[PDB]
Number of protein chains: 6
Amino acid sequence: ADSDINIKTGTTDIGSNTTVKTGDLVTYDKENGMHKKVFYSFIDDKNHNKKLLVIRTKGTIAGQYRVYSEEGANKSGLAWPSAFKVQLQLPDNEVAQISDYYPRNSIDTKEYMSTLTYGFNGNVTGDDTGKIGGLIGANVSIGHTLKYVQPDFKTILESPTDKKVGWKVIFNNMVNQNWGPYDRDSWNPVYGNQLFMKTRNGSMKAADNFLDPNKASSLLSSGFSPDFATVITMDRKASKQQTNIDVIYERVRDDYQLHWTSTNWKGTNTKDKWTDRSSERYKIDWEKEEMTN
Amino acid sequence: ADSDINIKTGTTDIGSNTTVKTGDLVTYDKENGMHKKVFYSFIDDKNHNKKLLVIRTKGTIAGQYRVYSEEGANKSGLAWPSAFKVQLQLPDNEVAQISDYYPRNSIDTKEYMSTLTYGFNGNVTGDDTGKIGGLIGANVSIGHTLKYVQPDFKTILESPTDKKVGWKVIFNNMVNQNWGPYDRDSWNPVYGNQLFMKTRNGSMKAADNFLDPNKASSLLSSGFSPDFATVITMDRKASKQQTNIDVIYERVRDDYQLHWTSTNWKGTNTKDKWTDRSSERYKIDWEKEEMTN
Amino acid sequence: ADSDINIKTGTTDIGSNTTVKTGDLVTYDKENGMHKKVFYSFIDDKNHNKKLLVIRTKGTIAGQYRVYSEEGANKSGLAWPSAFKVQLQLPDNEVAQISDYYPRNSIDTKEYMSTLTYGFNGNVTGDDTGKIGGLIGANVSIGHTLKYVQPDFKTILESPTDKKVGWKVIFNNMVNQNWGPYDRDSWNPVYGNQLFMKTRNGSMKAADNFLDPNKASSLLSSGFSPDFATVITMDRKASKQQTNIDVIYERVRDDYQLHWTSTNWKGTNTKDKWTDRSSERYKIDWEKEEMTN
Amino acid sequence: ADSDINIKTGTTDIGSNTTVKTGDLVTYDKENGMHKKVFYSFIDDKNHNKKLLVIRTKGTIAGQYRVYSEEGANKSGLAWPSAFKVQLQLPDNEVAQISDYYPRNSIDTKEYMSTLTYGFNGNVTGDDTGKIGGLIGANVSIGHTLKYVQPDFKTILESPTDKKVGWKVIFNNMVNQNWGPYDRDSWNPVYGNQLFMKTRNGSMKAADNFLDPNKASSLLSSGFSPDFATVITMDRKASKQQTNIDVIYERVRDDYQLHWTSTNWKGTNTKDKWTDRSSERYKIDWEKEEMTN
Amino acid sequence: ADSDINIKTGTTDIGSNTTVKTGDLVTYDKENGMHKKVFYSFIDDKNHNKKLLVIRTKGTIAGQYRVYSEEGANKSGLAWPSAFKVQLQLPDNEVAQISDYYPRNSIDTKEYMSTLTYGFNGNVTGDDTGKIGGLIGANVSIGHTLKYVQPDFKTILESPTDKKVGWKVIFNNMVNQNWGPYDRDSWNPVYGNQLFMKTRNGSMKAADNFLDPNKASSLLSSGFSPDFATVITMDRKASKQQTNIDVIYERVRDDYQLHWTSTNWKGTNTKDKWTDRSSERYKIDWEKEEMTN
Amino acid sequence: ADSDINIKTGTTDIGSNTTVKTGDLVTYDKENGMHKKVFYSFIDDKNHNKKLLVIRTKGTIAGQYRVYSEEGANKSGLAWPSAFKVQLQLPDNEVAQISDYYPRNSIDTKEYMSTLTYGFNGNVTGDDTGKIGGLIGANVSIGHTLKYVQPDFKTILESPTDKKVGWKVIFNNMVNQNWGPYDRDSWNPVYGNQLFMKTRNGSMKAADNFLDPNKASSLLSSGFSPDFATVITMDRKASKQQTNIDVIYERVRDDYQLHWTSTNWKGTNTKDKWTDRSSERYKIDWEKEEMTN
Ligand SMILES: C[N+](C)(C)CCOP(=O)(O)O
Ligand SMILES: C[N+](C)(C)CCOP(=O)(O)O
Ligand SMILES: C[N+](C)(C)CCOP(=O)(O)O
Ligand SMILES: C[N+](C)(C)CCOP(=O)(O)O
Ligand SMILES: C[N+](C)(C)CCOP(=O)(O)O
Ligand SMILES: C[N+](C)(C)CCOP(=O)(O)O
């Protein structure tokens, strides 16, 4: 908070009384199904120390959630997006540097609750024959309650070096038709990994027995559209005013197969089965304030 | 957040010191009952890289929730809107591109709660005859609680390519007269799919035994009015400054029929029975900054 | 959100650097008790495509909650407002069109909660005579909880065509003196529809045995005052610059009667008994920017 | 609150009608994996008393969560980041002083709840043979409930002297696969410290039996990126207008080892095993308003 | 609220169209470990009645939480900060006066909940031999629940006279390792004051058996940094335009000692054992608008 | 809400394009310990109808919570602030009038919850000897829950006439060491009024057995600082332009005494024992726009 140090709010920010030349570059990768897009903005504040360039890799990455193989009614497979990644890199010989990046790791909290209860009890029982009975009792109880919120997909900022910074979205866990949350490492001795399972002991075809993509999370089938911001700073006295960047939009898929053993369906998951990578190289012209490729 | 990178807020946005020529086109499709409307805005910022055009397909799509067929008092049908869709497309030979789209897939969270309880107990019982008894006991308890929020209709952004982007609203589930949430795949061995069922064993006519549209969700009967935004960017050095777009407003209906078997009503649902499509082609004039059709 | 597409906020809105000529027309319908009022605003933005006119039918519609008929102490009636409606229409031969309307159908959500509990138990019992007993036990529990919020009156936007758009407010359900929520279709074999019932087996007069209007909802007795906005767009090259509109303020009442059968009061409801309609025709002068009637 | 003393809001803040010369210095420490960065801003308000300089050590510190040693399948180790630290210091002979620092210790609250319950009971039991029995009972209950929120990592502001100020982020506690929160001092007679333990009695290799970094907190593996602000004030009549600062980015790691004793895994933690320090010295030029190194 | 009296918001505030000369004075007390700082602002509004000066004693006071004495393994002591205080005073012969002070005593609320439950019960029991039994029962329950939030440290504004105003932060209560909240007056016949106790019957050294400062509150070890505002008003026609102020930063520590009696540790607390005071005198020059010392 | 009548927000407020001459008067009453202060503001808007003057009696009133009398170890007294009051009055012959006053009585709400539960039960019991038993049962439950929030002190606006307006803060109730809320009229046959009681049957001195002022509410010991606003309007054509006001800061104390009867302490409260009043008269000069005394 700028106002908590008694400084007038917005005083220390950069971008005042200057013209920024924005831009946009859109490209679609038919082979990998990644509608990648970057939104740049050249800021050169005289009161600042270095030339600035903020790059927002908005884009969109498809989900690719479908049944790839079926072998009769006995067994079938499924490929689902385990993780989405997008990273920017600079050549080792380059002079520009990575300064900031908005989406960053944040500390997560949890509730906690301790309970203690004392009790007392006493009743008098009687019947027709005149018998009279008594009872005196007491009890204690101690309880611990802990609650927290866990998303389906968890965004992470991989350790950013000076030249490359990258983000990552992984599959935390999912709830299958109101059943408890399942994850890639979940296992059951009878049924196995019941993550994308429709019915435990249905009589349908193996390929038919899979969770409806509408029922599952949206990111599995319709994909994940990132919104990540990074700023590159270049010294204004550098000999060479041209820079190259690489943008990658890799996606990792897993193999989920269920098998009809004797009576019930048994599901098995094989993590990190395929990876689809789409890298494109852009060129920066600091003198002309335009990035084109 | 722009202010989290120490950049002054609003610096990187586009639209400063320029005039935008907005517009409006309204058309009603009597056959399909779709009051479609698009709201465009031509933005040409000199500091930007490409000409811009944001299109907001506000419109409105009717619900069409009514009983289509009745066969005596034994059985009757019902057509209800399973899903609403609206998509924009560009010709394959076009030079413009789709850049951004506001409503996008978002990660959904869930609560979780673990409980543990220890107990102790002890009572002393006595009667008139001098008998004295005792009792010492203990207990343990482990509990898992998981809660989440689920809407009636779920909006989804279908994987947007470079030329076409489309949204989709599907029927997640509904609560029937305070009874548990039902969906298209819900089944009961006795009653069947009780989604749009008034009384389980009523003596009324089959056509009369259907849930009141007022009781059900508003989108089923009065329809769904979208609000979706997309921006098309065209290079300012292109030879041809005219572009064509197609806007579709398709709606998918399902067939819900209940049948009087012997004593109780039995309901059956047939998903994706009908689809109504309304496509209109617009023309863009970048040089004159007007879209007309 | 305009700022989520990287466009500067408020850029695409219409109404900048222009003068809007507002207005007001107030009329009271003594026969129907409807204090109707419309608030118009003529916006002609040069950068826009069509002339604009936003109409806000604020007004007010009375409730008319009273006992209409009494027949001795054995039976009596009651008329209460089941639904309030207000709709605007344009002639079929007109050239103007309906573009937008603020209050629109919205998707409604619901909570859901699944619980699972394991238990264990064990006690040792002894008495004076040296008898020693034991007990070991366990238990399981599964629970489903679903909660949602339901208003007394539910506003709905009837499917708007190109020429007419109308809203609707209906009676969802009401709580009678802390008793469970009742609605028009509620039925009890003994008492019947206990919606507006004071005492189940009171000895008072039939007309006296009705729920106090203060206890019931405010809209039943003091009426409902709408606030609905609609915008009409007219091409600026049209030959005729005069337009006519019709505004209707219809209200629907139901007949609730309770009858003393032998020991207890029995209540019956007859939906859609009366309708009061108040239609007024206004004239629009686009050239002079004034609506008068 | 400035407005609560009847002073106009923002009147007492500093930074009005002046130009601030910001800056940026980025450096990466390959040996320690610390992407350190500082963002300075020189404010010289004529109406103020001293020259100002606010330093924001944004940077980023990696996590370094990995298995360092394995000795067969019997035992293996693990190094995880116990605490992250970042501190600024001034030479003892310097004339500048540390004035303010935004992130500061805050008081933490807790809920509390007291419950009291009275009860009464009575039943009548009878059988075929005409025996009639009775029972009258009562009970009391007293309960205390206390709940609070505890984060995984806790940021602390070490006692700031005139010359040096430093912050600190420590490992409060973590939840292991829905099991109760564990910390460095947690101990179990059978299993030991089960903090980073996958399975209690798994048959896998010792190195394989460790909690997945994705399952654990993000700061453990992907590191912690600070955002801390400090302002240095220098008298404007000082003879020497040059100042030196030191910035340290130390990180402390702990040694977690699990051992297979006879049947189950036993985990042991050794706090404060390694510390990685990265100190860099900057030079301040108040006359030229630039910090360079 | 200014707008609730129909006055335009901000009209009655002071500070419009004037220049305020702020300032800063920083001093560190090595002996007492108090980094004291004051931030003044001279406001002389012509439309106001008196010259103004708002003083913000931001500063910082250390915690000083450490074991001062140990006597073998049998007993040891501990000094912890019981309360932090900061107060401003004016000479009795002075002409200036204290007008306002932002942090002030506020009324605290509490929840309350009353519950009432009626019950009924009935079961039929039978066995093989044809015996039939019955049971009819009922119960009542009354419950009172009261919940409130209590912080660890409680800030208080001591009764401000015309010449001196002072604040105070005291130790309300603390939770020790999830155990119930303890305070200075808490007592247990067996263990005593278990406030800063690690293990009830540990075998470690007495000095070692103390709560980790990280586990305890942050203010105990890293200290408390105040933020308090006060405004001094001086008549503009006074003969003498120079004023003196005194600022005190006293801190009170308590003595917590645990003793190994025979089997378990016993803890005793001695409140108000030491007080550290740091008073500095400043001089105000109203004519020159500067406070220096 | 100004914007809900379609009027532009802030249009109807008063204070536009005018200069307000504020002021401040501070006085301390050593005898009664009341640091009273008033903050006036003269507003004369030409577009308004009357001259305005808003008076804010900020001030501060001490608590005066102390033991006044002790008689050995058998009994002792206590004086605590039961209520704080502050009121303004005008002479009966004056021409000015009281117009508005911000803190005003507000309606308070409460939650309510009705619960209904149905149950069913059935178990089968068997033993070694072949005996088989059964049991079928059911139960019902009805519950009413009502919760609300109640502060320790309750501010009230006494009925304001044309010449005088006054506020009042009373002692609603307090929680004594986690025990149920007690008030002045609370009574117990054994212990009596246990409001400010330390221990029920402690062996300490009577004067020592009183609740610590830190444990009790802050307003009891450190006092209550009001913030109340009132505006006085005077006709601009009046013959006499001078007005007199009276400001009172009365405080009411109660006598709480506990007595050692035979085994336990018994507490008694005597409401409205003392009242301390501090009235000061101010003079208003409308022509010169200054209030001085
Ligand atoms: C896991 N489960 C499907 C057996 C029960 C579902 O309840 P929960 O475990 O999600 O609380
Ligand atoms: C599903 N049901 C109608 C039997 C019970 C309703 O309760 P719930 O299942 O919605 O919690
Ligand atoms: C419906 N009722 C009047 C029998 C009980 C009221 O409780 P609820 O049904 O509103 O929870
Ligand atoms: C600690 N535990 C793993 C035995 C139980 C988990 O429940 P909780 O202790 O987190 O409430
Ligand atoms: C006080 N205690 C440690 C015995 C129990 C903890 O529970 P609580 O008293 O904080 O609710
Ligand atoms: C009143 N009491 C001290 C006996 C019990 C405290 O619980 P509560 O009455 O505040 O809920």
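The residues of chain C that appear here are 27-319 by Swiss-Prot count, in order.
How was it done? The header gives electron microscopy, 3.1 Å.
Positions of Cβ are set from backbone N, Cα and C atoms, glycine also.
In Swiss-Prot, a mutagenesis experiment is listed as C:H61 to I, L, P, R, S or T, annotated with the note No oligomerization nor hemolytic activity, wild-type target cell-binding. Among the mutagenesis entries in Swiss-Prot is C:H61 to L, noted as: No hemolytic activity, reduced oligomerization, not toxic in mice, no effect on ADAM10 binding. Under its mutagenesis annotations, Swiss-Prot gives C:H74 to I, R or T the following note: No oligomerization, altered hemolysis, near wild-type target cell binding. One mutagenesis experiment catalogued in Swiss-Prot, C:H74 to L, is accompanied by this note: 7% of normal hemolytic activity, reduced toxicity in mice. Listed in Swiss-Prot is the mutagenesis experiment C:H170 to L, annotated as follows: 16% of normal hemolytic activity. Here Swiss-Prot notes a mutagenesis experiment, C:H170 to L, P or R, with the remark: Decreased hemolysis, wild-type oligomerization and target cell binding. In Swiss-Prot, a published mutagenesis experiment is listed as C:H285 to I, P, R or S, annotated Nearly wild-type oligomerization, hemolysis and target cell binding.
Sequence features annotated in Swiss-Prot and their locations in the structure.
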residue : record               : DSSP class
C:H61   : mutagenesis position : strand
C:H74   : mutagenesis position : coil
C:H170  : mutagenesis position : strand
C:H285  : mutagenesis position : strand
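Between the C-alpha atoms of C:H61 (mutagenesis position) and C:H170 (mutagenesis position), the distance comes to 48 Å. The mutagenesis positions C:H61, C:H170 differ in how many other CB atoms lie within 10 Å of their CB, and the one with the most is C:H61. Within its own chain, C:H74 (mutagenesis position) has C:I40 as residues 6 or more apart in sequence whose C-beta sits under 8 angstroms from its own. Geometry remark: C:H170 (mutagenesis position) versus C:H285 (mutagenesis position), CA distance 40 Å. Taking the Cβ of C:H285 (mutagenesis position) as reference, residues of its chain lying under 8 Å away and at least six apart in sequence are, in sequence order, C:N100, C:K101, C:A232, C:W291, C:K292, C:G293, C:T294. Among the mutagenesis positions C:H61, C:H74, C:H170, C:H285, the ones with a Cβ under 8 Å from a Cβ of chain B are C:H74, C:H170.
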